[PDB]
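Here the structure comes first, spelled out in structure tokens, and everything after it is commentary.
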Amino acid sequence: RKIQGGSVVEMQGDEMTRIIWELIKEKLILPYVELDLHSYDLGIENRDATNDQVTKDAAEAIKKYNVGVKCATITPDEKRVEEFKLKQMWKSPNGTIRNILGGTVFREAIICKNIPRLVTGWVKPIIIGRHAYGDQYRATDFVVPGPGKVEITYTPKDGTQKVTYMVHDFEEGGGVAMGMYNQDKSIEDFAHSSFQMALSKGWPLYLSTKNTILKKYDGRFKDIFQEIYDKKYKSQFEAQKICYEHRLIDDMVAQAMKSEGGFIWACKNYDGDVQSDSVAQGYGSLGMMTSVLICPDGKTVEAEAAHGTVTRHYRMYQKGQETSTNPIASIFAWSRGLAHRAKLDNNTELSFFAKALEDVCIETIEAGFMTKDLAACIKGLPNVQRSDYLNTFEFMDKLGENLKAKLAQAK
Amino acid sequence: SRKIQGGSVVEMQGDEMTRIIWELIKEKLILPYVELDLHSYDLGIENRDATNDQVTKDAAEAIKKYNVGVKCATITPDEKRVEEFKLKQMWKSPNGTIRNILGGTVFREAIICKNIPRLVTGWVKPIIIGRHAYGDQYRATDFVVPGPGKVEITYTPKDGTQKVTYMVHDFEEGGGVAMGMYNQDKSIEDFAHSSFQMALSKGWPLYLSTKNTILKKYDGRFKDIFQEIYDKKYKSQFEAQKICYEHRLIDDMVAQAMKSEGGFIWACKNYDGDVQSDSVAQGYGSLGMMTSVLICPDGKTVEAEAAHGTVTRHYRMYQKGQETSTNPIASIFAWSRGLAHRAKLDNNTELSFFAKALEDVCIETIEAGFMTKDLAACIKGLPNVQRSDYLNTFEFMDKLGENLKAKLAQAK
Ligand SMILES: NC(=O)c1ccc[n+]([C@@H]2O[C@H](COP(=O)([O-])OP(=O)(O)OC[C@H]3O[C@@H](n4cnc5c(N)ncnc54)[C@H](OP(=O)(O)O)[C@@H]3O)[C@@H](O)[C@H]2O)c1
Ligand SMILES: NC(=O)c1ccc[n+]([C@@H]2O[C@H](COP(=O)([O-])OP(=O)(O)OC[C@H]3O[C@@H](n4cnc5c(N)ncnc54)[C@H](OP(=O)(O)O)[C@@H]3O)[C@@H](O)[C@H]2O)c1
Ligand SMILES: O=C([O-])CC(=O)C(=O)O
Ligand SMILES: O=C([O-])CC(=O)C(=O)O
Ligand SMILES: O=C([O-])CC(=O)C(=O)O
Ligand SMILES: O=C([O-])CC(=O)C(=O)O
């Protein structure tokens, strides 16, 4: 009999990750777990067919059932419009979901003992807490077609006192302009999540901004964090002998690069996006990172891989050429979602299954069976032979066999 | 004098630890050997406050006139700096002010010594960042939103046609923050040309990073302008030199850079060039070992600087009587790169030799085992560094001065 899993929102995606997602459900999930599975096809063609309504529906379902697991998706630009004959240049589904749910996206490498890093000093984990709301990911941007003025205006709801600011007077030619924003409550929730995560690990917490340049916008982040620290967390931090520090982002990225790891890094949305990929690659691979959106309600989570649809590998797949795409991040999307589902429901067998799934992945790699990205960590990319790694499908097969044995040996 | 006649140079003095080092460089490495028509602007925080920041604008105009500026790191004030110095205003970054006036691309690259281990194992070839020097976050209009209300952004055509208004956000609960930022077509085009030309001159591929999937209009403009200029002007030359141009999304690009062997030009939007130049500098060894030169679109005007800041934390150690070991190399290369460009403009052979000899002295000294503590930590690991492994700030300047004097004396 299969494990009774409960309610989980599943979002399918695009290109190489869509194929991997199918293999994960077929070989690793469905043979062992029966789920109340609420599935939403966020493939690009279905998003286009539904005028992106399928994306909004999925987000509302995550809010209802409190657990979502999402496959990487195409965010379309002009080249994608021509490729898929799109009606519109749809917004990122991740930006849409995060805008609705809010919260902090926590990202952390998945570590194997036999995988050398590219950054020599990182012997302890770096955990990025990426603010999931606003800034560049909910911006209003446009092409300035020629000479003219761009202004930004604030009108208070108690229609008494409006302010207009000059952004730029385009005297010659055109260019681009944009407005973006963030909300106090969202920044407050982001602070609370970062302080709580640091206390949960017993590690120092660092916030990065560029408040010397964006004195008002980034100053608000720095001020809210410091206020919340002083009033709610300072004594707990002092009790655990850990600290909280604000740093300018350019200092911070260099400090992280030379650190030993073992800190929480609170990142504004954009910095969290960019630096999580830098950090993932520094440890090993984009295929070896977890990403979990923890919503401010302390109950709803959305788990995903940090990487994209791996288009470049997909193009090799389309030509029949052998590919070796790392599926572990996609697998930990499922394992982290199912683990949270089990924690909500006190589902003992599902908790065991989710941890066993993660253990199989680590054990398999550490025994010497891995995809090409990890073989390249060990040997160096010029020295990688075909005999050093498994292709995507061989590796999925090896994981399937090792999970079968683990679950059988457990019964 | 019998010194090298070096010509006209705009000098911009700065703050905290770099101000101390800056004077040591002039006193020990420059002025004993080079006679300069020095146009000095004190961009220390106190003189900027006293002149209501006018000294900063005057300095930028002087760089325009004399085509060469060398700049010390400066404090950009926030609330805490206003309190520390009782400033009249939260002045804007002098770097932003100068760059907004001059425009161009800031090219940044590590300074490599053969005995200094990297933190990033793969980087055996140079990574050159071309940072767009204009616009975006560094000439933004940002403000606090004090409570519920609407933020909108409007474009008013100069030709009288219909104004366009877009909603930014309806704040329905509480306040927050909002901002507008922009960039200009001509500046983006100049940024493209500079990046393509740098790639061809070094003979390396070029990569532009944006987030055009998200900022489809704003960043799509960068991508489209680069691609059109590539197709119309540079693609044939790239193909002849066996190199390529590619646009990549920024999160892919930073991971690609991490695992690369190096050997590429990286065209960065203003903010990314700021942040990633610090990450790259540290990856090769130290923030003290990176050059930074703003190359203006006129192909004649340059401003050289270090990429790091005023090193406040070391300055605080100096103020309390604690020994410091701050790396001056980036500050020295600001002078050497500025003087080298002055020499190129003037066909000044002796000055060109002096500027190269100055850089060689820095590299030879470190490779001979004389270095500041950051570089000793590269070799031994910070926990294993002993006092005998390095020289303090002043000792290292003295050793460079000794080695420069010896090199120039042998050269005659
Ligand atoms: N969360 C999301 O849904 C998400 C995130 C990012 C991007 N995207 C979307 O994904 C599409 C492609 O974006 P992109 O090419 O910039 O980013 P990407 O899909 O993350 O791939 C970039 C490169 O990273 C390496 N990589 C990423 N994941 C890997 C894995 N699982 N195994 C092995 N290598 C991996 C590969 O490098 P090599 O080529 O060197 O092998 C790959 O070509 C775009 O349409 C974008 O909008 C979606
Ligand atoms: N171009 C510019 O004018 C510029 C650029 C950046 C910042 N700033 C300004 O500089 C001030 C301080 O900013 P910050 O502390 O964020 O950045 P910073 O001055 O670059 O220093 C940050 C840290 O980097 C290391 N570092 C930087 N330069 C070094 C050198 N020459 N030798 C050895 N180590 C070096 C030190 O790390 P450890 O503490 O670990 O030793 C230092 O504390 C601020 O007022 C800021 O506005 C100016
Ligand atoms: O923000 C992310 O995590 C990935 C992204 O930019 C997109 O969804 O296109
Ligand atoms: O951009 C403008 O038209 C004026 C302004 O705010 C600036 O000099 O940054
Ligand atoms: O932009 C730079 O090169 C350094 C910076 O942010 C500042 O001047 O405060
Ligand atoms: O923010 C608003 O009020 C409407 C809008 O532009 C969005 O939903 O991003």
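Just so it is clear, chain B uses Swiss-Prot numbers, and the residues here are 2-413, in order.
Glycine is no exception: its Cβ is also placed from the backbone N, Cα and C atoms.
The Cβ of B:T313 (NADP(+) binding site) has 16 neighbouring Cβ atoms from other residues within 10 Å, across all protein chains displayed. The DSSP secondary structure for B:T313 (NADP(+) binding site) is helix. Annotation comment: Swiss-Prot describes B:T75, B:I76, B:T77, B:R82, B:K260, B:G310, B:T311, B:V312, B:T313, B:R314, B:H315, B:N328 as NADP(+) binding site.
Marked as substrate binding site by Swiss-Prot: B:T77, B:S94, B:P95, B:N96, B:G97, B:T98, B:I99, B:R100, B:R109, B:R132, B:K212. B:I99 (substrate binding site): 24 other CB atoms within 10 A of its CB, across all protein chains.
One entry in Swiss-Prot concerns the mutagenesis experiment B:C245 to S. Its note says: No effect on inhibition by cadmium ions. In the three-state DSSP reading, B:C245 (mutagenesis position) counts as coil. Every protein chain shown contributes to the tally, and the Cβ of B:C245 (mutagenesis position) ends up with 15 other Cβ atoms within 10 Å.
What Swiss-Prot records for B:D252, B:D275, B:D279 is Mn(2+) binding site. Mapped onto three states, the DSSP output places B:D279 (Mn(2+) binding site) in helix.
Annotation note: B:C379 (mutagenesis position) sits in a helical segment as assigned by DSSP. Annotation of the mutagenesis experiment B:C379 to S in Swiss-Prot: Decreased inhibition by cadmium ions.
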Reduced DSSP assignment, B:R109 (substrate binding site): strand
In sequence order, those recorded positions of B:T77, B:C245, B:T311, B:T313 whose CB lies under 6 Å from ligand 2: B:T77, B:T311, B:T313
Set of same-chain residues at least 6 away whose C-beta sits under 8 angstroms from B:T75 (NADP(+) binding site): B:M13, B:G15, B:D16, B:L44, B:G45, B:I46, B:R49, B:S94, B:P95, B:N96, B:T311
For B:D279 (Mn(2+) binding site), the one of B:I99, B:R109, B:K260, B:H315, B:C379 that lies nearest, given that the recorded positions are compared by Cα: B:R109
Binding-site residues (B:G97, B:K212, B:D252, B:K260, B:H315) in Cβ proximity to chain A, threshold under 8 Å: B:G97, B:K212, B:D252, B:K260
Distance [Cα-Cα, Å, rounded] between B:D252 (Mn(2+) binding site) and B:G97 (substrate binding site): 25
Candidate recorded positions B:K260, B:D275, B:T313, B:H315, B:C379, pick with smallest Cα gap to B:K212 (substrate binding site): B:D275
Cα separation, B:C245 (mutagenesis position) to B:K260 (NADP(+) binding site) (Å, whole number): 19
Integer Cα-Cα distance in angstrom, B:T313 (NADP(+) binding site) to B:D275 (Mn(2+) binding site): 18
